[PDB]
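Engineer: Here you go, one structure.
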Amino acid sequence: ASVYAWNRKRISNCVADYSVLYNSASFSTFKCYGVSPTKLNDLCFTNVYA
Amino acid sequence: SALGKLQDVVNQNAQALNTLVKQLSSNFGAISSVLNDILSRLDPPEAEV
Amino acid sequence: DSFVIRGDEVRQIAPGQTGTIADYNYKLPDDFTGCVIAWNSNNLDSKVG
């Protein structure tokens, strides 16, 4: 979607492998703010939104 | 209220201990007041801060 | 320490960075002191084939 009508998808009831996001070189910018990128596989979350 | 002088000292000491324990719940401007949450969420360059 | 990398990978030669050559090729410590030097070498380290 366009940025004025940006699409919000709920992520819930899943086990998430962020290591395929870290190890992929396709992303020009991979920048996390409130959490370390390498600790994402060790934590549990709710209210995940893309 | 006959024994108020001793009870005042006891209440002041217990209140000072309760305040000192309560001050651990404050984050003092950090993202969290729990040390384990910071050590499990962040890399050491920003967890150090 | 001399090597040749890509143009977008020059941000990973730094303390406290997350990245690919930082983890599996060349890691700098958090208490690193010194200078990192980078310049473009497309005229020398590239071939048309």
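In order, the residues displayed for chain B correspond to 943-991 in Swiss-Prot numbering, which applies throughout.
This entry, so its header tells us, was determined using electron microscopy, 2.8 Å.
Just so it is clear, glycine is given a Cβ too, placed from its N, Cα and C backbone atoms.
Natural sequence variation is annotated in Swiss-Prot for B:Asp950 to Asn, with the remark: In strain: Delta/B.1.617.2, Mu/B.1.621. A natural variant is reported in Swiss-Prot for this position, B:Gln954 to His, and the note states: In strain: Omicron/BA.1, Omicron/BA.2, Omicron/BA.2.12.1, Omicron/BA.2.75, Omicron/BA.4, Omicron/BA.5, Omicron/BQ.1.1, Omicron/XBB.1.5, Omicron/EG.5.1. A natural variant is reported in Swiss-Prot for this position, B:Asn969 to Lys, and the note states: In strain: Omicron/BA.1, Omicron/BA.2, Omicron/BA.2.12.1, Omicron/BA.2.75, Omicron/BA.4, Omicron/BA.5, Omicron/BQ.1.1, Omicron/XBB.1.5, Omicron/EG.5.1. For B:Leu981 to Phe, Swiss-Prot lists a natural variant annotated as follows: In strain: Omicron/BA.1. As a natural variant entry, B:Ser982 to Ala appears in Swiss-Prot alongside the note: In strain: Alpha/B.1.1.7.
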Engineer: Provide the three-state secondary structure of B:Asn969 (variant position) computed with DSSP.
Structural biologist: coil
Engineer: If you measure from the Cα of B:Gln954 (variant position), which of the variant positions B:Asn969, B:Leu981, B:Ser982 is the nearest?
Structural biologist: B:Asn969
Engineer: Give the distance between the Cα atoms of B:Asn969 (variant position) and B:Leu981 (variant position), rounded to the nearest whole Å.
Structural biologist: 14
Engineer: Do you know offhand how many angstrom separate B:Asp950 (variant position) and B:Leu981 (variant position) by C-alpha?
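Structural biologist: B:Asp950 (variant position) to B:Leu981 (variant position), Cα-Cα distance: 41 Å.
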Engineer: So for B:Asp950 (variant position), how many other CB atoms are inside 10 Å of its CB?
Structural biologist: 10
Engineer: For chain A, which of the variant positions B:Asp950, B:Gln954, B:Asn969, B:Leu981, B:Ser982 fall under 8 Å by Cβ?
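Structural biologist: Answer, by Cβ distance to chain A: B:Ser982.
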Engineer: Enter the number of other CB atoms within 10 angstroms of the CB of B:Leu981 (variant position).
Structural biologist: 11
